[PDB]
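Colleague: One structure follows; several queries about it will come next.
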Amino acid sequence: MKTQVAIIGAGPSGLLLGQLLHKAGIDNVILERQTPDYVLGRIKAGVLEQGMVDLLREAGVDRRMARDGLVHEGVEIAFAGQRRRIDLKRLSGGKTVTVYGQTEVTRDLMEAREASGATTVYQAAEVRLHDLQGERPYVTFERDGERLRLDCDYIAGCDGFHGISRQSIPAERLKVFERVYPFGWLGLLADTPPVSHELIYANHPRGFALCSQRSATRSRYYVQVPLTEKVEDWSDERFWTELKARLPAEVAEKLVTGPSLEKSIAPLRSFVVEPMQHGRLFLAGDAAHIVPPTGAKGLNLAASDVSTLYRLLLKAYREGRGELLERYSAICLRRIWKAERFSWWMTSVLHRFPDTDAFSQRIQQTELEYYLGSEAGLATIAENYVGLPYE
Ligand SMILES: Cc1cc2nc3c(=O)[nH]c(=O)nc-3n(C[C@H](O)[C@H](O)[C@H](O)COP(=O)(O)OP(=O)(O)OC[C@H]3O[C@@H](n4cnc5c(N)ncnc54)[C@H](O)[C@@H]3O)c2cc1C
């Protein structure tokens, strides 16, 4: 078969890019290793930036989000006795964030695509990329036991952290920057009313805790745990008792608990690769960079990469300006590093790190006291949280 743009991965990155391209008249094919329900089983992101909200609207897949998403104007940080609210809307100059689950965004995009009739091959096994630097690259894969070949002009690697795309670039061509954190996040999804109308990030001596939500009758909670923990060692009971222990008494007493729908541990990591492209292969989303969940930047960075790729591909196709695709990495990397810095900062001030001396503990506390007490400090958090402008 043949197409214009081959997309590896049917996660939100690939589906969004595919939708934007299809709409602009650029044919694309999406190859996914797993099945539709496997993809739909991933409970991940809950917070979207305005830029991503507008892109969904531009892709024409915002009906349900507009109806079901929750717009938030503030967020809270609880630390050593106090709870401080950051008014995102006034400190950022009017911007807000939207709480709408990643499973939901994915479902909406999958429906949009199924209806458009664009090509999507699930269970595409053994995907391999070829002739990345030639004029006619191609992808080979197996559907059943037959190896099919797909010819194309460009390939977008939207296959996540463990995808084949990033592995397909000569190692010597890429420079990696990575930081692994000595802890993960144990998350629990429950069909219970959230404890607050806004998110609560808590720095507690026992470790980090976070109170989030998906809707008015569905919550998502997290607690920082050592990388040596097993989710099977965390019963629902143990989770709730631990969560309550890390929250302000007044918050903990309002908590409606309940049986988990999902429980999993996500280890924290920072990862960036430079550049984000090779020949006719362009990386997007988790395939090029990972940010710890603390700043709620991952999916939002994927959205900006995609927005940039989509627009550079449009110029190349409709305007015949193929030369602009060479500036893809420079453009994306500017935003990526800024968000990595914020996610890193958020992570360092909200979590309890092992083997930290007295001095560094006091500084972590003072960082919070200063940034949450200064008008200028609050503004740096707010403008970064709502999302820095797209370039
Ligand atoms: C606990 C947690 C909380 C988070 N919270 C937020 C939040 O609130 N806001 C936010 O912005 N970000 C958040 N994120 C991050 C966000 O979920 C990711 O950045 C986002 O999933 C990236 O989407 P993607 O399409 O690049 O990759 P993925 O979701 O990883 O999808 C990639 C697709 O590629 C497929 N694939 C893999 N390898 C192959 C192959 N060889 N061939 C074919 N297909 C393949 C995979 O099966 C997958 O379906 C969070 C993440 C976690 C873990």
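Backbone N, Cα and C atoms are what each Cβ position is placed from, and that goes for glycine too.
Sharing the feature lines straight out of Swiss-Prot:
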MUTAGEN   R33 to S  Slight decrease of affinity for p-OHB and strong decrease of affinity for NADPH
MUTAGEN   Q34 to K  Slight decrease of affinity for p-OHB and NADPH
MUTAGEN   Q34 to R  Slight decrease of affinity for p-OHB and NADPH
MUTAGEN   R42 to S  3-fold and 10-fold decrease of affinity for p-OHB and NADPH, respectively. The turnover rate of p-hydroxybenzoate hydroxylase results from impaired binding of NADPH. Hardly disturbs the binding of FAD
MUTAGEN   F161 to G  Decrease of affinity for NADPH
MUTAGEN   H162 to R  No significant changes in affinity for p-OHB are observed. However, the affinity for NADPH decreases slightly
MUTAGEN   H162 to N  No significant changes in affinity for p-OHB are observed. However, the affinity for NADPH decreases strongly
MUTAGEN   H162 to K  No significant changes in affinity for p-OHB are observed. However, the affinity for NADPH decreases slightly
MUTAGEN   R166 to E  Loses the ability to bind NADPH and FAD
BINDING   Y201, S212, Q213, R214, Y222, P293  substrate binding site
MUTAGEN   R214 to K  Strong decrease of affinity for NADPH and 4-fold decrease of affinity for p-OHB are observed
MUTAGEN   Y222 to A  Results in the removal of a large side chain involving in the binding of the carboxyl group of the substrate
Colleague: In whole Å, how far is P293 (substrate binding site) from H162 (mutagenesis position) when you measure between their Cα atoms?
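Modeller: Approximately 17 Å lies between the Cα of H162 (mutagenesis position) and that of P293 (substrate binding site).
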Colleague: Could you round the CA separation between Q34 (mutagenesis position) and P293 (substrate binding site) to a whole angstrom and send it over?
Modeller: 24
Colleague: Given that the record lists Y201, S212, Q213, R214, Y222, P293 as binding substrate, what is the largest C-alpha to C-alpha distance among them, in Å?
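Modeller: This binding site's residues have a maximal Cα-Cα distance of 16 Å.
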Colleague: Of the binding-site residues listed here (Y201, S212, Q213, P293), which is spatially closest to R166 (mutagenesis position) when Cα positions are compared?
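Modeller: Of the binding-site residues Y201, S212, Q213, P293, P293 has its Cα closest to that of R166 (mutagenesis position).
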Colleague: Between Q213 (substrate binding site) and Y222 (mutagenesis position), what C-alpha distance do you get in Å?
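Modeller: Answer for this pair: 11 Å between alpha carbons.
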Colleague: Taking Cα atoms as reference points, which of the mutagenesis positions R42, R214, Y222 is nearest to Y201 (substrate binding site)?
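Modeller: Of the mutagenesis positions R42, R214, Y222, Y222 has its Cα closest to that of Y201 (substrate binding site).
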Colleague: Same chain only, sequence gap of 6 or more: which residues have a CB within under 8 Å of the CB of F161 (mutagenesis position)?
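Modeller: Long-range Cβ contacts: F271, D286, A287, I290.
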Colleague: Please report the Cα separation of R42 (mutagenesis position) and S212 (substrate binding site) in Å, rounded to an integer.
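Modeller: The separation of the Cα atoms works out to 17 Å.
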